[PDB]
Amino acid sequence: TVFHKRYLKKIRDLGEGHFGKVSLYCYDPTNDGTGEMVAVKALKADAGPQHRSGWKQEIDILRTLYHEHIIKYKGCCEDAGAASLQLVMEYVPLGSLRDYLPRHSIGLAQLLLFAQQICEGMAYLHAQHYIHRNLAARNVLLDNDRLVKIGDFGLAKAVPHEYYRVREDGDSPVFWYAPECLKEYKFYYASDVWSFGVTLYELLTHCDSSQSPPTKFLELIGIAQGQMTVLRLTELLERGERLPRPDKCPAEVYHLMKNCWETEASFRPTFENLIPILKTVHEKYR
Ligand SMILES: O=C(Nc1nccc2[nH]c(-c3c(Cl)cccc3Cl)nc12)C1CC1
């Protein structure tokens with residue numbers, strides 16, 4: 001599919017993606033305002049050869065993924081300004097779970113349905129042989145109060161092999177990362193399950209920033225540490241220390257969370273394992 005830049009009417013900026021920014025447009029070929037509202041992802045113009053090869057990878061990943069709990073790719077556009085392409089996605093107006101949950105009081109049942117949907121989308125992603133590497137509430141879009149979709153794929157990679165070797169990066173979401181990613185710089189399919197546990201914790205805390213993984217971990221570690229945040233994080237996780245049980249979170253749900261956080265990656269449930277578990281848990285509390 002292809003969109004004409006000539007009919008893209010900028011409305012506002014949505015935020016920052018990994019290789020550039022996300023912007024809201026009205027694609028209006030008839031010029032009457034009835035046009036579809038689209039979310040467009042662009043390559044930041046001053047990007048080097050490294051950020052450009054990474055952007056082409058994300059484009060390719062996004063134009064092949066089709067799942068009901070994964071953001072719908074619409075097509076592309078020629079970005080004459082950055083001499084590349086602009087990724088046209090469906091606009092999800094209610095936004096991210098990180099933005100939505102602290103402003104709307106969502107019940108336990110719905111939060112579990114969201115977790116179930118994240119798993120459905122993630123089991124599909126793993127079957128397509130890709131790892132997400134950035135599974136967080138921030139990257140989960142709410143289509144409606146009963147429908148959630150994985151919305152960002154900036155750090156997503158193809159697994160040829162059960163793990164991918166990651167680079168020592170400063171933009172890595174370390175507070176959502178398994179010990180083997182921090183220690184060995186290896187990202188397994190199971191590493192994505194650790195992140196789901198963290199995403200699940202964020203939902204049961206309603207994305208309250210005072211209860212957030214960075215706030216919680218940086219209270220435990222402290223900030224007197226000189227270039228030793230990741231080391232202390234790896235160390236506290238080895239000691240078996242974890243983020244606490246969110247208020248009013250069911251006991252067995254916290255057990256599932258703690259199981260997604262097994263130090264040994266092999267002892268963590270797959271995304272396929274979690275789908276029947278979460279369907280049952282959602283039914284029990286609905
Ligand atoms: O931005 C909105 N919806 C969105 N619709 C469609 C696509 C969207 N991509 C994002 C988004 C942004 Cl900007 C930054 C980090 C992670 C993500 Cl996932 N948000 C998207 C809502 C709030 C207006």
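Just so you know, the numbers here start at 1 and follow the chain as drawn.
The deposited model was determined using X-ray crystallography, 2.5 Å.
Keep in mind that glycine also has a Cβ here, set from the backbone N, Cα and C atoms.
Under the DSSP three-state reduction, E16 (ATP binding site) is assigned to strand. Counting every protein chain shown, 12 other Cβ atoms lie within 10 Å of the Cβ of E16 (ATP binding site). Annotation comment: Swiss-Prot describes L14, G15, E16, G17, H18, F19, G20, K21, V22, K41 as ATP binding site, evidence class sequence analysis.
Secondary structure at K41 (mutagenesis position), as computed by DSSP, is strand. Under its mutagenesis annotations, Swiss-Prot gives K41 to R (Swiss-Prot position 930) the following note: Complete loss of catalytic activity.
Under its mutagenesis entries, Swiss-Prot includes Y163 to F (Swiss-Prot position 1054) with the note: Reduces basal catalytic activity and abolishes IFN-dependent activation. Mapped onto three states, the DSSP output places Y163 (mutagenesis position) in strand. For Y163 (mutagenesis position), the number of other Cβ atoms no farther than 10 Å from its own Cβ, over all displayed protein chains, is 18.
Here Swiss-Prot describes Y164 to F (Swiss-Prot position 1055) as a published mutagenesis experiment; the accompanying note says: Reduces basal catalytic activity and abolishes IFN-dependent activation. Of all Cβ atoms in the shown protein chains, 18 besides its own fall within 10 Å of the Cβ of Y164 (mutagenesis position).
Swiss-Prot lists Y254 to F (Swiss-Prot position 1145) among its mutagenesis entries, and the accompanying note reads: Does not affect phosphorylation state and enzymatic activity. Around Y254 (mutagenesis position), taking its Cβ as the centre, 17 other Cβ atoms fall within 10 Å, counting all chains.
For the published mutagenesis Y285 to F (Swiss-Prot position 1176), Swiss-Prot gives the following note: Does not affect phosphorylation state and enzymatic activity. Spatially close to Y285 (mutagenesis position) yet at least six residues away along the chain are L108, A109, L112, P250, judged by Cβ distances under 8 angstroms.
Cα of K41 (mutagenesis position) to Cα of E16 (ATP binding site): a distance of 9 Å. The most densely surrounded of the recorded positions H18, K41 is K41 (count of other Cβ atoms within 10 A of its Cβ).
Flanking an unmodelled run of 2 residues, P160 and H161 have Cα atoms spaced 6 Å apart.
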